[PDB]
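Undergrad: Here it is, the structure in full.
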Amino acid sequence: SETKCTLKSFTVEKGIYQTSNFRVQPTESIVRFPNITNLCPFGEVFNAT
Amino acid sequence: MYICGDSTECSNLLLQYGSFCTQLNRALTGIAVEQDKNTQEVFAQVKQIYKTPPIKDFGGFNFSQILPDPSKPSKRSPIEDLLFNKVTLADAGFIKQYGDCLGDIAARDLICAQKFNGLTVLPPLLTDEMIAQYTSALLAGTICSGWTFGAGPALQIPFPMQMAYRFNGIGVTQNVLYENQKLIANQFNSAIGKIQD
Amino acid sequence: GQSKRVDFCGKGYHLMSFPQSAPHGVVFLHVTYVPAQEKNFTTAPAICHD
Amino acid sequence: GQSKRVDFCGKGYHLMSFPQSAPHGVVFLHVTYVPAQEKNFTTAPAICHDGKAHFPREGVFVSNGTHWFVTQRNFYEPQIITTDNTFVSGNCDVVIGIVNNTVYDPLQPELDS
Amino acid sequence: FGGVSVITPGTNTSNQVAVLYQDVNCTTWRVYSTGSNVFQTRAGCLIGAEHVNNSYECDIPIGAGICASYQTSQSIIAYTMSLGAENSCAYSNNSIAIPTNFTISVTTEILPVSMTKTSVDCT
Ligand SMILES: *[C@@H]1O[C@H](CO)[C@@H](O[C@@H]2O[C@H](CO)[C@@H](O)[C@H](O)[C@H]2NC(C)=O)[C@H](O)[C@H]1NC(C)=O
Ligand SMILES: *[C@@H]1O[C@H](CO)[C@@H](O[C@@H]2O[C@H](CO)[C@@H](O)[C@H](O)[C@H]2NC(C)=O)[C@H](O)[C@H]1NC(C)=O
Ligand SMILES: *[C@@H]1O[C@H](CO)[C@@H](O[C@@H]2O[C@H](CO)[C@@H](O)[C@H](O)[C@H]2NC(C)=O)[C@H](O)[C@H]1NC(C)=O
Ligand SMILES: *[C@@H]1O[C@H](CO)[C@@H](O[C@@H]2O[C@H](CO)[C@@H](O)[C@H](O)[C@H]2NC(C)=O)[C@H](O)[C@H]1NC(C)=O
Ligand SMILES: *[C@@H]1O[C@H](CO)[C@@H](O)[C@H](O)[C@H]1NC(C)=O
Ligand SMILES: *[C@@H]1O[C@H](CO)[C@@H](O)[C@H](O)[C@H]1NC(C)=O
Ligand SMILES: *[C@@H]1O[C@H](CO)[C@@H](O)[C@H](O)[C@H]1NC(C)=O
Ligand SMILES: *[C@@H]1O[C@H](CO)[C@@H](O)[C@H](O)[C@H]1NC(C)=O
């Protein structure tokens, strides 16, 4: 079917067609951020006298 | 220079994809080299430069229009001198001089316009005189030794016998040449004169 | 050399050639043999003797 | 095959070739014949015998210091000039550079013996 | 304005360099430097090479009949190239040269036949 879509045809002639690449899909995601525990000083920046 | 002539800011932006300039130069260089190779393969067939013999009777055969004319400052044959005068080149010499392009503003010379935009024409490796020397060597060899010249050592032969062999080659018995030698030489000489005209 | 290839070194039967130099190229002068006056004779493939 | 094209299959006169393979290409070995040692001989267009003009059939007339011989063009191997080596066409009046010498007839001694 | 090219002996041998200024006529400015060894060719003013009267076969071509090489204490030199060996044939109306011997010679010729095949996935 990949060959048929590439060729815009519902008929394929005898021969060898290239069909893109073998692909691998991801299964899960990894999220890594530094282990920061404090909230930023929003009060000091925006609530200053 | 073509893209960012005299602009620092443009140059710094060109550098964001300047690998393309390199490839353009690589391609043009390959052509430039090939063009000298082509010249050498066509003309430098023989690396033995045979001196053009003194003109002596070759059996009625007159080669003066194909052999170099010694009275000229550049020893071109009369026919070559004509060929060179007929083909017109855009300019001559490979030195243009900034000072001359700066001075002659009024002419609006196309060659200077090309130079200022980074477009350069390079000189050939062999000069016209060098080409003429190869041509003369080939003719000198042909006249004194026929084809033995190309095969190996140049073996001297009387010009009329060279022709006899050429006649047997096409399929006409050699006695024809010897019997009609004056006729053949006259037709030959006539034909060459017609070509120059 | 001398060539047997038809029209390779000019029309007619090739005898010899002489190069001449030109800007950006080469000019060849090709000398060939061309049949001229001719006559029609009766022919035969063979002669029968005895 | 065997080529007759000048410089097509190498320099000299071509005899034969042998291919060898190579990565992405072909290499040819071209075997050719090259003339080597040579000598300077006197020559002439024709030999005059009895007033008739003799031309070589397959060769050139060659003279050493005292005698005329006929040789094949590409190799110095002198033969006696005979009526079998020459052909006759016309008389001794037209060709420029005719020399005399004699032409041998192999039949005359048989008729005499 | 332009016109600059550099003649280099390989760097695994030496770092001497000659520079050709294509649009400069020294017969001397619009150059980066001089330092003598200035030779005018029809291809430009060549600075940093010694011209010699000894014609040789060409090594590094420059243009207009001029070619360079690196030689004897070695420096960059320039010369007009030789086109071939000088030779001469006799021409006479009554003398012929005929081979008496021969050589069997075998030479080689090399030709490409095929190019590496590739394929590209644009994605
Ligand atoms: C080859 O032919 C040319 C003519 O095309 C001959 O040149 C003439 O020679 C006479 C005698 O010296 C001069 O008066 C003429 O003015 C020449 N004409 C031209 C156009 O140059 C030439 O001498 C012949 N050469 C040989 C070896 O036969
Ligand atoms: C073969 O053709 C040639 C060339 O046309 C003839 O030679 C010419 O003959 C006329 C008449 O006598 C002369 O006026 C010309 O000057 C000759 N031309 C040349 C170049 O010499 C020749 O007669 C013909 N017949 C043969 C060989 O039998
Ligand atoms: C030209 O060739 C002839 C034939 O080989 C040489 O004459 C012969 O010389 C030998 C001695 O070397 C004699 O025994 C023969 O009787 C001679 N034959 C004849 C027909 O005379 C001749 O010497 C050679 N000429 C030169 C100048 O070397
Ligand atoms: C070949 O031999 C003949 C004789 O058979 C020579 O012919 C004579 O030449 C002289 C020259 O002074 C004339 O006066 C005679 O009338 C000619 N005689 C005959 C019968 O034609 C001829 O010159 C010799 N050729 C060569 C090349 O030696
Ligand atoms: C600013 O101070 C007021 C109390 O006066 C508080 O209600 C508000 O949340 C503070 N704002 C921030 C950004 O902390
Ligand atoms: C043939 O004659 C020429 C002219 O005299 C001479 O230069 C050459 O050396 C001679 N040589 C041979 C056959 O080697
Ligand atoms: C060869 O040329 C000489 C002049 O150098 C001349 O005397 C002689 O007759 C000519 N021979 C032939 C056959 O043309
Ligand atoms: C340099 O200028 C001189 C004087 O005008 C001229 O004779 C010479 O040919 C020029 N050099 C070149 C390479 O054009």
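Using Swiss-Prot numbers, chain B covers 740-936, in order.
Determined via electron microscopy, 3.0 Å.
For all residues, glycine too, the Cβ spot is worked out from N, Cα and C.
Heads up, here are the entries from Swiss-Prot:
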- B:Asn764 to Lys: In strain: Omicron/BA.1, Omicron/BA.2, Omicron/BA.2.12.1, Omicron/BA.2.75, Omicron/BA.4, Omicron/BA.5, Omicron/BQ.1.1, Omicron/XBB.1.5, Omicron/EG.5.1 (VARIANT)
- B:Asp796 to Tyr: In strain: 19B/501Y, Omicron/BA.1, Omicron/BA.2, Omicron/BA.2.12.1, Omicron/BA.2.75, Omicron/BA.4, Omicron/BA.5, Omicron/BQ.1.1, Omicron/XBB.1.5, Omicron/EG.5.1 (VARIANT)
- B:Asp796 to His: In strain: B.1.1.318 (VARIANT)
- B:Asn856 to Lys: In strain: Omicron/BA.1 (VARIANT)
- B:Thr859 to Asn: In strain: Lambda/C.37 (VARIANT)
- B:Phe888 to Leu: In strain: Eta/B.1.525 (VARIANT)
Undergrad: Just give me the nearest neighbour of B:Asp796 (variant position) among the variant positions B:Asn764, B:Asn856, B:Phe888, Cα to Cα.
TA: B:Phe888
Undergrad: Please name which of the variant positions listed here, B:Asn856, B:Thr859, B:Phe888, is nearest in space to B:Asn764 (variant position), Cα against Cα.
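TA: Ranked by Cα distance from B:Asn764 (variant position), first place goes to B:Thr859.
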Undergrad: Among B:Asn764, B:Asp796, B:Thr859, B:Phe888, which variant positions lie by ligand 8, judged by Cβ under 6 Å to any atom?
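TA: Passing the 6 Å Cβ check against ligand 8: none.
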Undergrad: Looking only at Cβ atoms, how many others are within 10 Å of the one on B:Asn764 (variant position)?
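TA: Other Cβ atoms within 10 Å of B:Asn764 (variant position): 10.
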Undergrad: Rounded to a whole angstrom, what is the C-alpha distance between B:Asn856 (variant position) and B:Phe888 (variant position)?
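TA: For B:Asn856 (variant position) versus B:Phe888 (variant position), the Cα atoms are 49 Å apart.
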Undergrad: Could you tally the C-beta atoms, other than its own, that fall within 10 angstroms of the C-beta of B:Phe888 (variant position)?
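TA: Counting Cβ neighbours of B:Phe888 (variant position) within 10 Å gives 23.
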